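Below is one structure; the comments refer to it alone.
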Amino acid sequence: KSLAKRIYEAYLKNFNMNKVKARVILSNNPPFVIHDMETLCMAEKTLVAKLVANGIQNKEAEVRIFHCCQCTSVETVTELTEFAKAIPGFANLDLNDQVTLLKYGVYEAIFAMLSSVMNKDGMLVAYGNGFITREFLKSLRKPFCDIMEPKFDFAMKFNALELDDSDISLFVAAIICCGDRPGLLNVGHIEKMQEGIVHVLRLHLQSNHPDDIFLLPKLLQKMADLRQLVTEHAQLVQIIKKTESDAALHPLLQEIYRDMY
Amino acid sequence: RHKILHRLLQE
Ligand SMILES: *[C@@H](/C=C\C/C=C\C/C=C\C/C=C\CCC(=O)O)CC(=O)C/C=C\CC
């Protein structure tokens, strides 16, 4: 019972974006939406964007989006390591265990986590300051279009559940710590951790969503689906670095990506 | 092999 709240509390501090806020905003002005290249350039120009993007100058709309995407990943991955630390008994794990879980984990956790800002119409950007059309993301020249859509497809089915922030935190913690990941020093401590974290979900679902008694099976399924998406994501990212002269990968992202697929 | 990640945890 203590474990569950501790994850919720840890999750709340670490992540700027939570489900309530994304849903709520969607309040003097609505988040500026980008449905077009023209709109993107103007959105790109504005003071907030300039402040928070690292001042990217690439000259390719598709290239800038892919680089702009990266700020979110680095930002999320950094937050994920902190979340992992908060989880009881994660601190214990050996550096090979902690790092290995994170490298596989960070992208799986994000995709489930990404959903809350996501909408069938669009996804929130710049801490909710901006909205980008799903159509517009899909329009971008290959292979840049491919990355956003399946994540959205997963997002549509995943959103439907539907999970409070407490639910996610438990889900996320489970994703982060997996016995299966390659090269783990100890299988038993992670597996023991998973059981604890996963058990909490079971107790949690019964009080929280009495209306759905089957949530855990469906929720568990998502991890298998998520695993494929990271594989699919990884393969795509690899394409860009080889195919495109222009695209650039953050040092942290390279370490995570390398050896993952 | 994972400089950034080791640094992140240790700080
Ligand atoms: C830069 C332009 C666009 C940023 C668009 C999307 C990034 C959001 C999420 C990406 C998440 C994960 C990436 C996955 C990966 O690459 O590995 C700045 C800009 O103009 C937008 C700012 C405000 C909009 C009003």
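Using the numbering of Swiss-Prot, the residues shown for chain A are 204-229, 234-468, in order.
So how was this one determined? The header says X-ray crystallography, 3.5 Å.
From the backbone N, Cα and C atoms, a Cβ is placed for every residue, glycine too.
Mapped onto three states, the DSSP output places A:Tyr314 (indeglitazar binding site) in helix. Less than 8 angstroms from the CB of A:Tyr314 (indeglitazar binding site) sit A:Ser280, A:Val437, A:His440, A:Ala441, A:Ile463, A:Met467, each of them six or more residues away in the same chain. What Swiss-Prot lists as indeglitazar binding site is A:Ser280, A:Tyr314, A:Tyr464.
In the three-state DSSP reading, A:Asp304 (mutagenesis position) counts as helix. In Swiss-Prot, the entry for mutagenesis A:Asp304 to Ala states: Reduced heterodimerization with RXRA. Reduced DNA binding. The structure shown retains the original residue.
Non-local neighbourhood of A:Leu370 (mutagenesis position): A:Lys222, A:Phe378, each in the same chain, at least six residues away, with C-beta under 8 Å from its C-beta. Under the heading of mutagenesis, Swiss-Prot lists A:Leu370 to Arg and annotates it as follows: Abolishes heterodimerization with RXRA. No DNA binding.
Annotation note: A:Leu391 (mutagenesis position) sits in a coil segment as assigned by DSSP. Per Swiss-Prot, mutagenesis A:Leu391 to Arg is noted as: Abolishes heterodimerization with RXRA. No DNA binding.
Mutagenesis annotation in Swiss-Prot: A:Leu422 to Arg, described as No effect on heterodimerization with RXRA nor on DNA binding and transactivation activity; the structure shown retains the original residue. In the shown protein chains, 20 other C-beta atoms lie within 10 A of the C-beta of A:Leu422 (mutagenesis position).
The secondary structure of A:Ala431 (mutagenesis position), as reduced to three states from DSSP, is helical. On its own chain, A:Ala431 (mutagenesis position) has no residue at least 6 apart in sequence with a Cβ closer than 8 Å to its own Cβ. In Swiss-Prot, a mutagenesis experiment is listed as A:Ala431 to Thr, annotated with the note No effect on heterodimerization with RXRA nor on DNA binding.
For the mutagenesis of A:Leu433 to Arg, Swiss-Prot gives this note: Abolishes heterodimerization with RXRA, DNA binding and transactivation activity. The structure shown keeps the original residue. When other Cβ atoms within 10 Å of the Cβ of A:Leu433 (mutagenesis position) are tallied across all protein chains shown, the result is 20.
Close to ligand 1, meaning a Cβ under 6 Å from one of its atoms, are these of the recorded positions A:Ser280, A:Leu391, A:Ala431: A:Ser280. Cα of A:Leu391 (mutagenesis position) to Cα of A:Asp304 (mutagenesis position): a distance of 5 Å. Within 8 Å of the centroid defined by the CB atoms of A:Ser280, A:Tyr314, A:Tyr464, the record's indeglitazar site, lie the Cβ atoms of A:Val284, A:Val313, A:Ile317, A:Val437, A:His440, A:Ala441, A:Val444, A:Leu460, A:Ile463, A:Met467, excluding the listed residues themselves. In this entry, indeglitazar is bound by A:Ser280, A:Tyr314, A:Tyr464, whose most widely separated C-alpha atoms sit 12 angstrom apart. A:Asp304 (mutagenesis position) sits 16 Å from A:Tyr464 (indeglitazar binding site), taking the C-alpha atoms as the reference points.
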